[PDB]
Amino acid sequence: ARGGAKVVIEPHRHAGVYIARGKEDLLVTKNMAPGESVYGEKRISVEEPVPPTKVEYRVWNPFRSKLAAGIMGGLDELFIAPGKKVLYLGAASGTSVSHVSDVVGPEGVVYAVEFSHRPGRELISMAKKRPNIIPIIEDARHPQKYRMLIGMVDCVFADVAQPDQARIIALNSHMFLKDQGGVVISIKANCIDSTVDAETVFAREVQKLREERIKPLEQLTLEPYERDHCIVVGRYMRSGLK
Amino acid sequence: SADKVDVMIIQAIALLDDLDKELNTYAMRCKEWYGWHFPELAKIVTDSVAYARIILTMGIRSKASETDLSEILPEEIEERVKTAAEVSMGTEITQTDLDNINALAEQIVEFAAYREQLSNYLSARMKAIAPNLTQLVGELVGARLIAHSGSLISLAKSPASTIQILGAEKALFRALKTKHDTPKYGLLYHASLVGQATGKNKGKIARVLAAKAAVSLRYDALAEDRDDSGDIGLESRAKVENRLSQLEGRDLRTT
Amino acid sequence: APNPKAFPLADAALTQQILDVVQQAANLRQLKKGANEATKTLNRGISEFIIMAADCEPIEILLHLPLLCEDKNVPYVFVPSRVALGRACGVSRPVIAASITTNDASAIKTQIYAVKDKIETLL
Amino acid sequence: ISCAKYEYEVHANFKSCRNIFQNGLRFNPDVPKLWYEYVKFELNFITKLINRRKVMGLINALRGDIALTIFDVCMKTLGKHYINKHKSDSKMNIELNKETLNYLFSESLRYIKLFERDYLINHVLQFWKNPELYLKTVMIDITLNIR
Amino acid sequence: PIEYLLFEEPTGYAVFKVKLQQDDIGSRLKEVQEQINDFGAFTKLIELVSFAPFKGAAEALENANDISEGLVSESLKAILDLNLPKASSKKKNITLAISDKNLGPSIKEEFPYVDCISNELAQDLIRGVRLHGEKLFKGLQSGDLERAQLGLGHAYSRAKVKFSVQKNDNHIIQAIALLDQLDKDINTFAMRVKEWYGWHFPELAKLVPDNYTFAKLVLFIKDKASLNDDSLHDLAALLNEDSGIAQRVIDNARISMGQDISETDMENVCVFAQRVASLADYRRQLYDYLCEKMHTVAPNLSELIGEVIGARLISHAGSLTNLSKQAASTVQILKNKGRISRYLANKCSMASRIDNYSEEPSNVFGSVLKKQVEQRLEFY
RNA sequence: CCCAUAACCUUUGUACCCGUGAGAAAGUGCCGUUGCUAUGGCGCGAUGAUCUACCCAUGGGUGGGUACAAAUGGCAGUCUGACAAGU
C-alpha cells in the first residue's frame, strides 16, 4: 500500500516470481539493475547476509503487463525459467521486457524484437542499462531478415496485435524454437476481427495453431483486469501432435 | 610534548572512515559513466584504483587494442578486457566526456594515495603517543579503542574485562536484560592475534589479549619517563605468542 | 526517405467523417479537448482514440503523444487544420489534440467503433 | 605463402602461383605481409624473366608500373581498411585521419626497405604528397638523388 | 539433389557439403523429425567443407546489414567462388541450399550455374545447423557465439535506429549527482579543516567565513608563526588586507595560545588543504562542462529557466523522455505564486517536449516563451 | 559484525505551508504617425479561466511538518573471577 509498510517475500510455484505478502498481496520479482524504477513502480528492498548487501525487488503491475494476468490468473506451467532463453515478439518497452529479463535472471537472455523506432530508442537505452536484453528493431514477419542474430531460443512469447498473428508465430517458431518448446500468446479479439464473437475468434486461432503443429495445453481468459483477451500456452512438438 | 594529541588522533580515525565511504561512491559514479560506455571492465574487475588506472591509461576500445596493460592488471584479465574491447556492447563517447572521465580517474588515484598517506600519518603518530599499544594490538584497533571510549586517561581508568568487551555494548545490554549469554569478542576481533587463532581458542586469546593490552595501556598513558620503544609491549607480545602456540598445539581428538 | 513525424494524415473524406464524430462527442461529453488532458487520459487508460492536428506552432508539442499511443496500442489520426478541429470541437480557439474517451453507455458508440475501424485499416 | 613458395621454388608454375595470390589477396586484403610477399613474387618473376632475356642475348618498365599500381591498390585498400577499423566527432575524425596516414606511410617506408629503383620510389613520393613526416619525405628525396 | 548448404554466423560464413539427403516424402514423420532433433544422425547428414570468419566488428555489422537487406557481400562472393564447382547453365545446375528465398535472386544473377533452394528440406537442414551449432564446428570457430551475438545485436539495433550520443542524457544525470556529492564533501571537508586547523587558530575560525579562502589561507599561511610583511602583502593579493583581516590575523597570531603545531600536523593539514583545493578546481570545471552539455542537448531548458534547474529537472525525471511524458498537471517544480509556477510549469512542459523530440532547438520560441513569462509576471 | 563506526526521542540551525477543467474582468479605452481628416498597436483563453490555523490596521509573535546541521541532552548501565594442560 503506502511507501512504508513491512512485508514478507515468498518463492512461488513458478521459479523466480515471488509473493509479496503484507496487509495486502502483491506479485514481485527480483531486480538486477538496483535502485532504478523504470515506469514509476513502487519497489521493495531487503538486506541479505561480509556485511549484508542490499538487493531489490519490484512489483509486477497487474493492470499494465499483459503477462501479469497469467501468473495471478494462474497458468499450470509457464515455460519461462531462470536459465532458459526467451524470444519476445512485441516488446513495447521496459513495461514488460524488463520484467521478463528479471524473471529469466542473469544467466538467461531475452531478445526483444520490435519495429517502431522511438520505442526502439527507449529499448536500447534500457538494454544499455541492463545487460541480458538485446533488442532488434526489425519487422516481426521476416526472420529471414534477421536470422544471423538469434541462436536456438527456448520459449517464444508474443503480444502483437496485427491480424497476421498465427502466421507470424508460425514463422518465428519454425525458425528459431527448440523442439518440445513453449509458446505463449496474448490474443485480443478487437485487434484480430470485430464482428465475429471473441470466443469464436479464439477457437479460430487455436485451430490455426493446431494446423501449424503447435499443440495447445491450456488457455486463460484474464477477465478481472482487462476485458476480452486470452492467454494461450502451448507446446511446439513438430512430430506427432496426437 | 607537542606530539601527544589524542584529539588529532580521533579526528584522524573519523576522517579515515568517511574517506573510505566517499571513495566508494566516487568509484561508483565513475563505474556508471564508463558503463554507459563499456561495462565489461566493471564486470571483470571491481577494485577501484586499478579500474581508474585503466581509465587513465587507455581511453577507447581501439586504444585498448593498441595499448599494453601489464603493470596495472595481470595479463589474462588484460586480454579478456581486450577481447571485450574487440567485441564490445558500447557506443563511442565524445571528446569532452572523455576528458571528464580522465579528470575523475585522476581524482580517484589521488584519493587512494592520499588515504594511504593519511594511514601512514596515523600509524607513525600512534607509535609516537602510545607505543606499546601499537607494538601489541595494532594501530587501527588502537585508534578505534580511544575513539570509542573517548580519551587516553579514561580508557586507562577502565579495567581489563571492559576492554575485552568494549565494542558490542548493544548486544551486551540486551543480553543482560534478557538473561542470555554475554558476548565475548566485541571489538577486539580485528587484531592480528585473534586472526591467527580459531574458535574457543579465539575466546581465550580475546581475554588474554585484552588483559596484556590493559597492562600496556596503563603503563603507556600514566608513565613519567616513557622510553618510546615499547619493550613492555614486546614482552607482552612474546607471552601472548607462547599462550597462543600452546593453546593451538593442544589436541582435542584422541591420539 | 523518412516521413514527417505526423505520420499519417488522412483523406479529406476521413477528415469530414472524423470532424462529425468529434462534434457529436462534444455534444455528449465524451470528447475531451487538449493535449494535456490527452496525456492524463492515456495514463488513466480511459482513452479510446486520439485526433491530432498537423499545423500548430511547432508540432513537437503534439508529437509527444505517438509514444504513448503506440505504448498502449491506441489509434491516433492526423488532420491538417487546428482551426477546423476547434470548429469541430465547438470551442473559442483552435485545438491541436483531442481525445474521444471511453463509455460503452453511449449514443454514438457504434459510430465511434466504425471510425476506429477505419483508422486501424489506414494504419 | 607456403602454397606459392612450393609451386614456385620447385615447379615455378608462375601462373598458378599468381592465381593463388589473386584469390589470397581477395580473401585477405587486410594483411600487409601478404601484400609484401606478392610484391616480392612479382619482382622475382621479373628478375627471372630479365635474367632469361639477358642469357638469351648472351647466348646470341611495364613491370615497375604494375608493381607501383599494386602498391597503389595496396595503399588504398589498407587505408580504407584501417578507416573502417574503428571508423565519431569532428576532432575525433581529424586525429584518427592523421593516425591512419602515419600508419600507411610507415608501411610505405617498410616497402622502401623492401627495395629504376629511384624512379619507383620517386613515384612513391609524388604519390605520397598527392610535418616531421614532410621533412622525412624531402630528406628521402634529396638522399635518393644522391643515391 | 541438395548438394551444398550455406550457413551464416555472427562470426562469418560457412558452407557444408551434404552426404545423405533425406528421403523427402516422409518429412512429416516422427522418425525423421527425431533425426533432426538428435545429434546422432545429423553428423551423418552434414559435413563441414569451409568456413571463413569476419575479421572486424564493423565488418560484421556491414555484412549483416547486407544480408538483412538482401544483397550479397564481397566475402560471400569470394567464398562461393572458392567453394562451388564449375557447373553449367543448361544441364545439371549445381544446387545450393539457402535459407533466404529473397536472397536467391542475387546469387542466381551473380553466379550463372547455381540454383538456390529454399525448400522445407533446406529449412530443416539449416534448422539442424542452428541447433547443433558450435558442436559441429570441430573447434574451428573461436570466440564465443554468445559475445559475438550480443555485440552484433547492439550494433545492428543502433545502426537501424540511427542512435546518437547527443540525444543521450545519462551524462547529465550522473554528472549532476556527482556534482551534488562533490559539494556535500567539499562543505564537510571545509568544516573538518576549519576545526582541524582551529586547534591552531580559532581566531581564523571566526575571522574568515569562506571555505575556499579558508583553504587558500591554510595553503599560504603555514602556521601562526612564519608570518611577515610580504606574507601580509601576498595575503592582500589573496583575500584582502584592506578589510583589516590581515592585521587581525597577525595580531591574533602574536596573542594566540593554541598549540604551535609541529611539522607533521603541519604537513598533514597541508596535504588536506591541497586535496580540498584540487577537488574544488575539479568541481568548478565539471560544472562548466554541465552548462556546456545543457546548451548542447536541450538548451530550451536553460533558455526558459536555467542550466542547473533544467538539469535538476531531468534528474528528477529520470530522463528527458520522462520529463516529456510527464504531463503539465502533475509536474512538481522548485495561491498566487502557485498560479505563476503552474503557468511556467506548463511552459516548461512544452519546452521539454520540443527539445526532446526535435533534433536541434528553437531558442526563438524559447525567447517567445520567456518573454510571455515576463509578460504574465507584469500582469500579476 | 545484524551496524554505540549507530538507532530513536528531545533541545537548538535551514524552509515554505491549509490534482479539477470553461469560465473570468466587467471619429477612441490608452497612446502613435501626418498635415494640407487620413490613421499605427492591442484589448481574455484548451498552448488551459478558476479551487488545492491564533492575535493584534499590505508588520510581528504563537501553532504544527517534513529534507537538511550541532549536543559532554535523554533511552544509557559496561561480563563472569581460580583452575587448566600434560604424565
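Chain E uses Swiss-Prot numbers throughout; the residues present, in order, are 3-336, 370-415.
How was it done? The header gives electron microscopy, 4.4 Å.
A Cβ is built for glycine as well, from the same backbone N, Cα and C atoms used for every other residue.
DSSP gives E:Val333 (mutagenesis position) a coil state; it is part of no helix or strand. Other Cβ atoms within 10 Å of the Cβ of E:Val333 (mutagenesis position) number 19 in total over all chains. Under its mutagenesis entries, Swiss-Prot includes E:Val333 to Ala with the note: Reduced growth rate at all temperatures; when associated with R-385.
Looking at Swiss-Prot, you'll find the mutagenesis E:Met385 to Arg noted as follows: Reduced growth rate at all temperatures; when associated with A-333. Here the Cβ of E:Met385 (mutagenesis position) has 21 other Cβ atoms within 10 Å, regardless of which shown protein chain they belong to.
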In whole Å, note down how far the CA of E:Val333 (mutagenesis position) lies from the CA of E:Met385 (mutagenesis position). 12
